[PDB]
Amino acid sequence: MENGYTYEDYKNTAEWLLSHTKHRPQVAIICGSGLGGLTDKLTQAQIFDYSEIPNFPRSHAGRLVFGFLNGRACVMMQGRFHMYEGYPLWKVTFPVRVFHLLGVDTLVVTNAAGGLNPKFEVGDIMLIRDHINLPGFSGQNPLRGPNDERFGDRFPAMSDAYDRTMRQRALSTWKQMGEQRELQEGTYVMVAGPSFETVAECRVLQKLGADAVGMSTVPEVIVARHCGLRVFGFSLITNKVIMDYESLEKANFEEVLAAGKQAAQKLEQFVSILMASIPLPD
Amino acid sequence: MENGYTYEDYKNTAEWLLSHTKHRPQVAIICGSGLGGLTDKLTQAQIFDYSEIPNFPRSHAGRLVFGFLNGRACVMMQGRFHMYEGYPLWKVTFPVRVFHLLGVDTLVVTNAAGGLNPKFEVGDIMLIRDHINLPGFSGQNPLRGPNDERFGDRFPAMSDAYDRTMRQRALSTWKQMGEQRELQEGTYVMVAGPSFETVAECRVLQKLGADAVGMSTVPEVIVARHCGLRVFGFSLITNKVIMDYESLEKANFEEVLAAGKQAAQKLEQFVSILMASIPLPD
Amino acid sequence: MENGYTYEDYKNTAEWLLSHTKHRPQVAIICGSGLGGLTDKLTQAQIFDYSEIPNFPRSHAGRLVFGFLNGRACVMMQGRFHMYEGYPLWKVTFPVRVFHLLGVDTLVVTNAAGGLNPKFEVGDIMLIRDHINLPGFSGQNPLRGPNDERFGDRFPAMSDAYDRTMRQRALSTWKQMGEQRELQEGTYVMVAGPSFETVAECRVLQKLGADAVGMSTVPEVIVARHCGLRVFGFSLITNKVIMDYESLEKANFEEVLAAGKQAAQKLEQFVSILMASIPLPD
Ligand SMILES: O=c1[nH]cnc2c([C@@H]3N[C@H](CO)[C@@H](O)[C@H]3O)c[nH]c12
Ligand SMILES: O=c1[nH]cnc2c([C@@H]3N[C@H](CO)[C@@H](O)[C@H]3O)c[nH]c12
Ligand SMILES: O=c1[nH]cnc2c([C@@H]3N[C@H](CO)[C@@H](O)[C@H]3O)c[nH]c12
């Protein structure tokens, strides 16, 4: 196997963008679950369809939106590419690399996830302190292939992927919104989906020590870290994954969208305020 | 990656079959381990080689056998396609989908498996109450790719894959055969094989909570469920998988065939009687 | 998927080698981490670049070195092919099969690994008594595909992969070198890399019962066993994999090379002496 892309391609995508916009973003945001709205908190918002950008994986609704969120230069991904849609991981995470070359130095990723930790409840937000990359164990790692040392090393470390500074500086930000539910922290486990877990699979993931399970994010994290970006991320718990054979309930997408729009308020503000904890550059 | 097949192909395979036979099957049966004989309990038996069916994956001995088992309209698969033979999962489970379009509404799958639960013994039959899909965690899920909503949803649920009604209605059926060994129930774990587990791997699968391990079935289950079929399945425990470094014994295929023919009687009758618990349609 | 190679190709590679050298090796050695030096303990050393050998996977520095190590006919692989470089496993393990056809009957494999067992320390050598093949669970097994019974069976066993005789006969050899650190024994877990484990991943691998984690070896083991070779292997623990969020340390490649050259002495001698415990043939 190898990456369909050459260093020149990432480069060429960045230069194209660097000449179709004035924005010089510092922060990449990859939204999942009702952070769709974030668009309207941006100002000086310039949209580009994925379809117009040279080299961009080809989905539908997908766009890059540059602008300012709370005095920070951002680029947000609206719509993303998942492994379960059949993309190889080197297309899943193509954008992260285009970001690094745009000059971005931080990544914020968010997602929906089922809660495996029994404490959690629908609506909780969980900070990601760590991950378990199950597709990665088997070979599905976005860095598989020849390494380009213009991005990073052959063997990067992931023990420190999720910036400790950003995690404290996001706990602070939660107090100063006065919330009833407390901010959660924990391990996100990636699995490839697209079907949902059995009870027995749920039990497996709880025994491994995961707190939430989704079908994204980790690969973009690994590529971010390979590149030198600072990473911060979190999960909206949209459902408590089913764990006994008694329950007549079932995980479904209505539940996930339902919950997404429910936290739409909470989140856009939460992320928007977090912008101020991101140190400027120079 | 994507599926080599278009909705039109599945369709075209079904119509071909629908015009080469009078049978309008309600129940699909996918046999493993000495359910080879089931053929001769069928009546009005019409055979087709896999080789003659348009689009069918291409193996050797493989045939589709339509007919009546105990007053039910069946189609049985004799020989199946495994992941370890190098088939992509969208060929492994092509038949399940052809089945749905033939009008089938139930699936019965069976297989050989090593016993991980220490209770079990060679010759035991275990009902499948749940599975652990290890290839699925990593990306090897037969639904990977664009979803066709003519079969089902993007994100189907698997918490209820194995029909509870059918499982009670199969416990009943066991009493009324007067058996010395009791009917087992449990989690089947799929792994890709084709080599057999180490002791350390055995220990891993026991800690995850599996009761039996085979190299098939799960993918056909996931595709069945995606489609709306009712699913029922079980495993013939052909060997107690090796769990300490003391034993001089080793898992082997003679053991599996040996056991298969040993339960050939038990099983054909057991499945044949189970036919009456399958509610008719309309 | 299938193997790019035909039985004829392996064959053709062996015959080519059988006519470019007088050596008729009995023992294959696949070195990792500062067994680079072993070259100079060989005598009558004949080198071949990978680049000149028909059919050999194509990397850089890679060579086959035939000769005598302590009165045994060897062939050593200097440089090997990893899964994380993007090779399919049937190229990763092409050489093992060329070895079998050269007449080799034993395989010795070594590697670097992170220590998961808290007992271990940097510099320890651990014998491999067993493995956990995580890529294998998911489908990444080098035997995936049609079986050739000229090498072995459809379904070989791995419960006895690591020769018990060789493991005792290597414990002996350790006494008779008078070492302060004792020889370790344990389960090696393969994961695909190339990134290093998170803390949460470390915890997972410890709970599964692994003692060390690397990104090689297992596939060559499975193919060796499929073929009938005797296998013996071990790991140089080059780093204690990070297991709590407190530590400011991080796994890195300098640490691995650092440690490799540190045991270069210890190992070359250790392997060289082990040669005498390998029974001759006939
Ligand atoms: O309960 C769950 N189990 C497995 N995956 C998910 C996710 C997935 N995480 C992915 C990140 O966006 C997304 O595509 C979504 O479908 C949300 N909830 C659950
Ligand atoms: O002890 C075992 N370990 C792993 N797999 C299997 C199976 C596999 N299950 C598959 C379902 O037919 C079949 O191809 C068979 O080889 C039977 N016994 C064992
Ligand atoms: O701490 C670790 N974690 C995961 N893999 C490795 C290895 C890997 N094992 C592989 C066998 O040579 C090699 O390429 C190396 O990078 C050494 N140490 C560690």
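Numbering of chain B is taken from Swiss-Prot, so the residues present carry the numbers 1-59, 64-286, in order.
Every residue gets a Cβ built from N, Cα and C, even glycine.
Annotated features in Swiss-Prot:
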BINDING   B:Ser33, B:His64, B:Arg84, B:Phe85, B:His86, B:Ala116, B:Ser220  phosphate binding site
MUTAGEN   B:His64 to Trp  Reduces catalytic activity towards inosine
MUTAGEN   B:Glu201 to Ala or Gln  Severe loss of catalytic activity
MUTAGEN   B:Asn243 to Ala  Reduces catalytic activity
MUTAGEN   B:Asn243 to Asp  Reduces catalytic activity towards inosine, hypoxanthine, guanosine and guanine. Increases catalytic activity towards adenosine and adenine
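Locations of recorded Swiss-Prot features on the structure.
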residue: B:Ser33; record: phosphate binding site; Cβ contacts under 8 Å, 6 or more apart: B:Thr114, B:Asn115, B:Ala116, B:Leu240, B:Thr242, B:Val260, B:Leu261, B:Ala263, B:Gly264, B:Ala267
residue: B:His64; record: mutagenesis position; Cβ contacts under 8 Å, 6 or more apart: B:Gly83
residue: B:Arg84; record: phosphate binding site; Cβ contacts under 8 Å, 6 or more apart: B:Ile30, B:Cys31, B:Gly32, B:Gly66, B:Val96, B:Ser220, B:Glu224
residue: B:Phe85; record: phosphate binding site; Cβ contacts under 8 Å, 6 or more apart: B:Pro57, B:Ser59, B:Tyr91, B:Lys95, B:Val96
residue: B:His86; record: phosphate binding site; Cβ contacts under 8 Å, 6 or more apart: B:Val96, B:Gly197, B:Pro198, B:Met219, B:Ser220
residue: B:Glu201; record: mutagenesis position; Cβ contacts under 8 Å, 6 or more apart: B:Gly118, B:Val195, B:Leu209, B:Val217, B:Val245, B:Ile246, B:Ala255
residue: B:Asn243; record: mutagenesis position; Cβ contacts under 8 Å, 6 or more apart: B:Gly118, B:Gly119, B:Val126, B:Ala255, B:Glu259, B:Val260, B:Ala263
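Chain break remark: 4 residues absent between B:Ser59 and B:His64, end-to-end distance 5 Å (Cα atoms, rounded to whole Å). Filtering of the recorded positions B:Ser33, B:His64, B:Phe85, B:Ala116, B:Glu201, B:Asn243 by Cβ separation from chain C (threshold: under 8 Å) yields B:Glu201, ordered along the sequence. A Cβ distance below 6 Å to any atom of ligand 2 is met, among the recorded positions B:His64, B:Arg84, B:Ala116, B:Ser220, by B:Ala116, B:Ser220.
Looking at the residues that bind phosphate per the record, B:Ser33, B:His64, B:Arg84, B:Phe85, B:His86, B:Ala116, B:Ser220, the two CA atoms farthest apart are separated by 20 Å.
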